[PDB]
Amino acid sequence: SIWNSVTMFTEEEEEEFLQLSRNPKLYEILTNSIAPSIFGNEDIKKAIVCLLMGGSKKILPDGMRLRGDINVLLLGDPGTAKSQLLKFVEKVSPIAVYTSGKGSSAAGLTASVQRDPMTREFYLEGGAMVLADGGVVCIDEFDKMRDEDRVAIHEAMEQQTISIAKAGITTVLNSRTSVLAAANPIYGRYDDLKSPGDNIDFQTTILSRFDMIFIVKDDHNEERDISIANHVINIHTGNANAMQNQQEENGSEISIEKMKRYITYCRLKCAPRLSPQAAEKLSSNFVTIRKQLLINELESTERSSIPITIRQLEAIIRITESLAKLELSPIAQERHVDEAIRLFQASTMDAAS
Amino acid sequence: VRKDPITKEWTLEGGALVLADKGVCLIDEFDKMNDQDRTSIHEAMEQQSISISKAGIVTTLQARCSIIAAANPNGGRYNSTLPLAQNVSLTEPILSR
Amino acid sequence: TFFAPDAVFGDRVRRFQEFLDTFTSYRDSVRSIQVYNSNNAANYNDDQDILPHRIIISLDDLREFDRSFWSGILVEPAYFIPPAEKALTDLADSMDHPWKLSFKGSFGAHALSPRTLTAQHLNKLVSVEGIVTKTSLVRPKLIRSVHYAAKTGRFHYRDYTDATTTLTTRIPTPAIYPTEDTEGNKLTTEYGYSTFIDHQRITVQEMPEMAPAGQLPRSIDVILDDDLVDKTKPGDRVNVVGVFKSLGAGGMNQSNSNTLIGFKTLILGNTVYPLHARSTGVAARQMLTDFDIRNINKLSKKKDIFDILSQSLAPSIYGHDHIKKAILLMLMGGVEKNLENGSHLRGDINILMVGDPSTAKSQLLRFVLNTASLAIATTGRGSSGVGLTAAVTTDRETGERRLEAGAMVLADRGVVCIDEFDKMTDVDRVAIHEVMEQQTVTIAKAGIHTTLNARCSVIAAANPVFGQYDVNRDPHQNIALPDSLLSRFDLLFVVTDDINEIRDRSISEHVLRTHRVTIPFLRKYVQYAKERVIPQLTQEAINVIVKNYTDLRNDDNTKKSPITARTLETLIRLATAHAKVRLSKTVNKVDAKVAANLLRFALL
Amino acid sequence: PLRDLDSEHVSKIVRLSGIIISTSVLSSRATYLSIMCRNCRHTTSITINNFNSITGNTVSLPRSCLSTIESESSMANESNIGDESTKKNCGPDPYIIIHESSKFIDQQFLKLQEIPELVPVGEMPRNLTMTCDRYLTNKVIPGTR
Ligand SMILES: Nc1ncnc2c1ncn2[C@@H]1O[C@H](COP(=O)(O)OP(=O)(O)O)[C@@H](O)[C@H]1O
Ligand SMILES: Nc1ncnc2c1ncn2[C@@H]1O[C@H](COP(=O)(O)OP(=O)(O)O)[C@@H](O)[C@H]1O
């Protein structure tokens, strides 16, 4: 039904939406429904939750405006089943486009303009970003891409507006997308035997333009391997884990078709905001982290591979409105930010070593 | 989307991966192909769905094929002791599937 | 008597007469038009020995005057427009010709784009907006003939009509272009006395910013009239208000018909307005009341306004005052001096930023893209046809080659905001060499050798060569686009990423409180600063830039590189612009001090 | 299925299933149009109801000035004394549509194609032509099943 889908709805759905949102364990019951098949990797399992909500949108005078939502890489070894996770985000999200390219398949990835042979007339051809306006775009093989449609991708993650300057038309259009890339290293764990950069061919400013870099490892463990193997045999047949999923649905883990409508309703109704003591908390954390990069920077006699910028502070300040926009409340609280200190702090432990 | 020289109306002409659903396709000599084809073979093994967007049409056709390939080594029959990803001139993501 | 018209026509004429005499601004507007043409006629008939005829009527007043006349116009306009035009010609003839109207609105939920136009909205009054393509040529139409006779010596006379006349219908009578009256005599025609009235048709597509995701566009076409020829170049964004007429006999005349569905449609008239866009078309129509120029005169005479308007472009960006000073000096732009029987000398300023990532270098250029007028942004590519036209024309009426302007021709008197300046290949950099000093674009492709005009101003923001190494090794190729491209640019701001603790604080509370002097006055300051008045340079400022320039050669040729005479010319340009800021007429030593300090911080 | 459509199915209710390639431009037919003789100065009106008989047409304008079929005396008198000894004639086809008191409707012309899964293996896929009435216009984006 997209584009021009249905917004307003009935009365009892408001009732049951106000009945789901009052549970104290909303974060757990959302972080157990995303991977009923993927074992392990609970951090990414947490990070998809704060990505499907979207941040705040501020149109403060002047003509400038800020953005939402955050952007996530998932670089790591094969066997992470990150591609199946991207198929899951394709199934959940209200609008979502899955392009594994290089452009795929007979459809390009950016906003190309093709003149109609009849009438000799310009029109917007399509692509990936323009069809998916107001949601999530998932990409495979972000390192192995053509590099002529790359400048537009490194523009549409920052100011949300793709520009066209061809021979006839000079319009500037909107794209409120939220990129979720997933690249692949060469030789695997030798990346973390090297410096944590040294994967993308050209430069590492790309790794500073993103927000939450995740790095997946693999360590052989016997009970872990028997657990994943016996788990996958339980996944196969005769879908006993799906029967168990039905007895989960009798108790918790609401639905897919309830989850989609819940994401739409929680997205376009509320608009959250913080409290200034949380702001002095976040200043009191970020200044100490930057000083720690100053002392680690001065002692280790070289420059760092993954820098820290104020975009990292802007990502930290958007995570709290993601989680408040889950909790449906207009204001923010202290533990309500400290959980994001734990999570982004786990991504800094992903970042440094 | 291309025209048809017998009948002048435009036709949505599906590919062979569109055409061979619930069957077996036959592709040979990988080393003489374009990137435009290689993105389509990578597409059909990725999520079993070819989507097209030119010109005035926006669909997702379904394709659940089964490919039997027929490769060809580089120069000599078996170049060195080196393994297959080193021996053939292909790439790793088409060898993963 | 034409047809001795009914008392219904008398009712409409009398009622609209009462409305037009109720509110009395329109009488004063008619008086203004009539007096202006009168005194112009006195100048053209007295020394040596133009304005059209339409009144803009707003639909605010008729809703509080008559519901019947209001909802009468917006349903059946072929019964209500010719009476009101008749009464207005009655008033204009009685106070001292067509005298058409406008109907500026405020329209009645007929605000519809040409995607949703047809067909139960037909033969009503409809407002349509969109892009204009593919505007045809202007041709003159004949109305009245005049013939001289031989040998009896009497002129003659004949009329002509069409289907695109006044909005009713009429039983058509064709009429042969006459020759050989009774009795048989040759009728040699004439020109100069026979009238002619112009005619032009344009077509309208729906907006691409409003269009669906990807689908084919659907379009209609508009006929224009006498006083509406040549308003809108192709590429504009245009509001049209008109009448959705449907003329023609649709194949029901002759049997066994082809052209399966007839009844071709169009729009007559009436009031083409061009409107502002985000990236094409001027916005210099902004109003200036006497209150506003009185306030500009009130703030005009202070001594801190350059330091007030410095900190005005940054509501939410910390630091970087000297960049803001450079951007205001770009928006004022200096003055343009064309010589006599030579070549002109360039007026504006060109600015390149370069520095580390995450330094708000891309956030700034959107703000310059909003506050200015005629901003056009080109990122990356590029080829083909940014600086050229590419000449792809396949004109259907005859074999001929036209031009279709790119981004450089179209941004005249404007600002071009280029991002990622290193990613450009050198083949387009040839065209940037052609633009940024020669100020002309010569195209001799297939073709037609031409020399059009384009005098834009350029802002770019390039990355370093490798890493953020802006100070580490040397300034000698941390940028590496040598070397004439470094000399064409006036200023080279070099932005670093120093780490501190106080800087972390001052950034911190700024970014934190941002999540929770005013610009629509500032652009009204800008345009009045631009049209009035140009300054002249005076004796008090020569010796400062002479001593300063010999200083910069004899010592900055011992420190850095390069220095040409173009630095001297840009000193003169920044002096003139800072003279324009304070709304003065002459040039003081203060200007040379300020521009001197800006070039010191820019180079050193 | 679209492959087997004999001539035995001419003018019956037959449903099917395919893929819509591309639509067309919104047209305008007429439903109520009021006419006038350009010689006789007569007035009539015509309503038409069912409007898809594409190269028929559904109706035409009448081809005589139609006043000579009159059940009155003095109307036949003035229509007799249009001339002096011979009868008058508007004819040939004299009528003129007045465009300022009519009403119009819509018509679409889609185009339909069989699904490319079965069984075009040797062949080329074959196609038909649709037609829509009033409220069935502008409902289907080209691409759907
Ligand atoms: N923890 C897991 N739970 C379930 N399936 C898994 C798990 N780990 C890996 N898989 C399997 O791995 C495959 C996905 O491969 P993947 O690593 O996504 O390829 P790539 O990331 O190189 O595109 C899937 O078929 C999936 O069944
Ligand atoms: N001095 C500053 N004050 C406030 N915000 C800043 C500052 N410097 C950088 N930023 C942040 O940097 C972002 C813009 O990055 P930018 O440097 O423009 O992109 P790029 O380097 O890729 O061209 C903005 O979101 C803005 O919030």
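Chain C is numbered as in Swiss-Prot; shown residues: 13-61, 91-137, 151-570, 651-738, in order.
The way this entry was determined, per its header, is electron microscopy, 3.9 Å.
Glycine is treated like the rest: Cβ placed from N, Cα and C.
These features come from Swiss-Prot:
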BINDING   C:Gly409, C:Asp410, C:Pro411, C:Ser412, C:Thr413, C:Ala414, C:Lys415, C:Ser416  ATP binding site
DOMAIN    C:359-566  domain 'MCM'
MUTAGEN   C:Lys415 to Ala  No effect on MCM2-7 complex helicase activity. Loss of MCM2-7 complex helicase activity; when associated with MCM5 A-422. Reduces MCM2-7 complex helicase activity; when associated with MCM2 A-549
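Apart from C:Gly409, C:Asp410, C:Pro411, C:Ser412, C:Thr413, C:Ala414, C:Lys415, C:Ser416, the residues listed for ATP, the same chain places the Cβ atoms of C:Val549 within 8 Å of the centroid of those Cβ atoms.
When the alpha carbons of C:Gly409 (ATP binding site) and C:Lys415 (mutagenesis position) are compared, the span between them is 8 angstrom.
Filtering of the recorded positions C:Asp410, C:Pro411, C:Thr413, C:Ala414, C:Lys415 by Cβ separation from chain A (threshold: under 8 Å) yields C:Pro411, ordered along the sequence.
Sequence-distant neighbours of C:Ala414 (ATP binding site) (same chain, 6+ apart, CB under 8 A from its CB) are C:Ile371. Within the same chain, residues at least 6 positions away in sequence whose Cβ sits under 8 Å from that of C:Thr413 (ATP binding site) are C:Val549, C:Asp551.
Sequence-distant contacts (6 or more apart, same chain, Cβ under 8 Å) of C:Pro411 (ATP binding site) comprise C:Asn517, C:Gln522.
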